[PDB]
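Everything below concerns the one structure shown next.
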Amino acid sequence: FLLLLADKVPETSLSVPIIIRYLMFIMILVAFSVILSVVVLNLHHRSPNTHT
Amino acid sequence: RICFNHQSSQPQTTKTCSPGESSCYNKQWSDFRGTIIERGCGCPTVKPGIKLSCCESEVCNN
Amino acid sequence: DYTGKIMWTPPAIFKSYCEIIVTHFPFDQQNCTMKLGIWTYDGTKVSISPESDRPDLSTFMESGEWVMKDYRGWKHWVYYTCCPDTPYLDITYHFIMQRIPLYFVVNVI
Ligand SMILES: *[C@@H]1O[C@H](CO)[C@@H](O[C@@H]2O[C@H](CO)[C@@H](O[C@@H]3O[C@H](CO[C@H]4O[C@H](CO[C@H]5O[C@H](CO)[C@@H](O)[C@H](O)[C@@H]5O[C@H]5O[C@H](CO)[C@@H](O)[C@H](O)[C@@H]5O)[C@@H](O)[C@H](O[C@H]5O[C@H](CO)[C@@H](O)[C@H](O)[C@@H]5O)[C@@H]4O)[C@@H](O)[C@H](O[C@H]4O[C@H](CO)[C@@H](O)[C@H](O)[C@@H]4O[C@H]4O[C@H](CO)[C@@H](O)[C@H](O)[C@@H]4O)[C@@H]3O)[C@H](O)[C@H]2NC(C)=O)[C@H](O)[C@H]1NC(C)=O
């Protein structure tokens, strides 16, 4: 979707358009979902031979 | 410390270099209209088309 | 005016060849010039002289991608080995331009 929008957004540096702010919000949210899923899987695959 | 600072075929004129400078240079190159000679103080870096000379005497860059 | 003094102020779109150092992009500063001179006459027939030490930016439209840091104009006298007492004149205006690195930090970095 970022690629899709790369050719339609003004190339000025006095502010960031609300649509790009929304896309970065969603992107960072997906990234944190990835991080916390890794954490959940790490907790799930623990055992007494490795962790107390 | 004293160099020539005139250009091309202009009447001769000299300058006193800064304290600690010992050299004098002579750049020559040709543009679309003719040949230019640049005389001054020091020894600079020149692009690979210029005839650069440097001398550590006095008034020896003519 | 009745004394013969002429003031002519025509518009122009200038497309100048400006070297672009890209070592520090998108945090780069550029030094772009505009060399002007009389084409067929030498400084003994047609002399030129700058009106002020630096360009007029009183009605300058702000850019959005660039910030004007400094600007100056310099006049040069050039003599050739062939012709000992004929100078060739030119005024060169330079503009030191700093880029605004927000679009590229939010979109690439
Ligand atoms: C961004 O990019 C820009 C473009 O690249 C870049 O611009 C450059 O900026 C620098 C400044 O930082 C500019 O350098 C200055 O240029 C001035 C103009 O130079 C030309 O004119 C000189 C004067 O010519 C007259 O006088 C001669 C005798 O003095 C005569 O022989 C001439 O015939 C002529 O006489 C006419 O005028 C007289 C008075 O007006 C009059 O009496 C007479 O009758 C007649 O009408 C020339 O000497 C000079 O030529 C030299 O340089 C060229 C190469 O450029 C050589 O090939 C020549 O052989 C020759 O050496 C130019 O044609 C200079 O005046 C100015 O010099 C002063 O400052 C320097 C500092 O280094 C001193 O070394 C120098 O002695 C001068 O000192 C005096 O003034 C300073 C303050 O200014 C002070 O110390 C003290 O008062 C001192 O007495 C200087 O060099 C440069 O030209 C720009 N380049 C351009 C525009 O292309 C810009 O910096 C960049 N920005 C960045 C990177 O930040």
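Following Swiss-Prot, chain B shows residues 22-83, kept in their order.
Just so you know, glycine gets a Cβ as well, placed from its N, Cα and C.
Under the heading of mutagenesis, Swiss-Prot lists B:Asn26 to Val and annotates it as follows: 1.4-fold decrease in potency of inhibition of Torpedo marmorata acetylcholine receptor. Secondary structure at B:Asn26 (mutagenesis position), as computed by DSSP, is coil.
One entry in Swiss-Prot concerns the mutagenesis experiment B:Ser30 to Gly. Its note says: 8.8-fold decrease in potency of inhibition of Torpedo marmorata acetylcholine receptor. A simple way to gauge crowding: the CB of B:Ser30 (mutagenesis position) has 14 other CB atoms within 10 angstroms, across all the protein chains here.
Looking at Swiss-Prot, you'll find the mutagenesis B:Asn47 to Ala noted as follows: No change in potency of inhibition of Torpedo marmorata acetylcholine receptor (identical to erabutoxin b). Residue environment of B:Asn47 (mutagenesis position) contains 18 other Cβ atoms, counted within 10 Å of its Cβ in all protein chains. According to its DSSP assignment, B:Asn47 (mutagenesis position) is in a strand.
Under its mutagenesis annotations, Swiss-Prot gives B:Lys48 to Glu the following note: 175-fold decrease in potency of inhibition of Torpedo marmorata acetylcholine receptor.
For the published mutagenesis B:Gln49 to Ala, Swiss-Prot gives the following note: 1.35-fold decrease in potency of inhibition of Torpedo marmorata acetylcholine receptor.
One mutagenesis experiment catalogued in Swiss-Prot, B:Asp52 to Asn, is accompanied by this note: 1.5-fold decrease in potency of inhibition of Torpedo marmorata acetylcholine receptor. Sequence-distant contacts of B:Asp52 (mutagenesis position), defined by Cβ-Cβ distance under 8 angstroms and a gap of at least six in the same chain, do not exist.
Looking at Swiss-Prot, the entry for mutagenesis of B:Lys72 to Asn says: 2-fold decrease in potency of inhibition of Torpedo marmorata acetylcholine receptor (identical to erabutoxin c). Annotation note: B:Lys72 (mutagenesis position) sits in a strand segment as assigned by DSSP.
Rounded to a whole number, the distance between the Cα atoms of B:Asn26 (mutagenesis position) and B:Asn47 (mutagenesis position) is 9 Å. Proximity to chain C, defined as a C-beta distance under 8 Å, is registered for none of the mutagenesis positions B:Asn47, B:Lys48, B:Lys72. In terms of C-alpha distance, the listed mutagenesis positions B:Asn26, B:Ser30, B:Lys72 place B:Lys72 closest to B:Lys48 (mutagenesis position). For B:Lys72 (mutagenesis position), the nearest neighbour among the listed mutagenesis positions (B:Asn26, B:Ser30, B:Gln49), judged by C-alpha distance, is B:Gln49. For the mutagenesis positions shown (B:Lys48, B:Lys72), fewest C-beta neighbours within 10 angstroms: B:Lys72.
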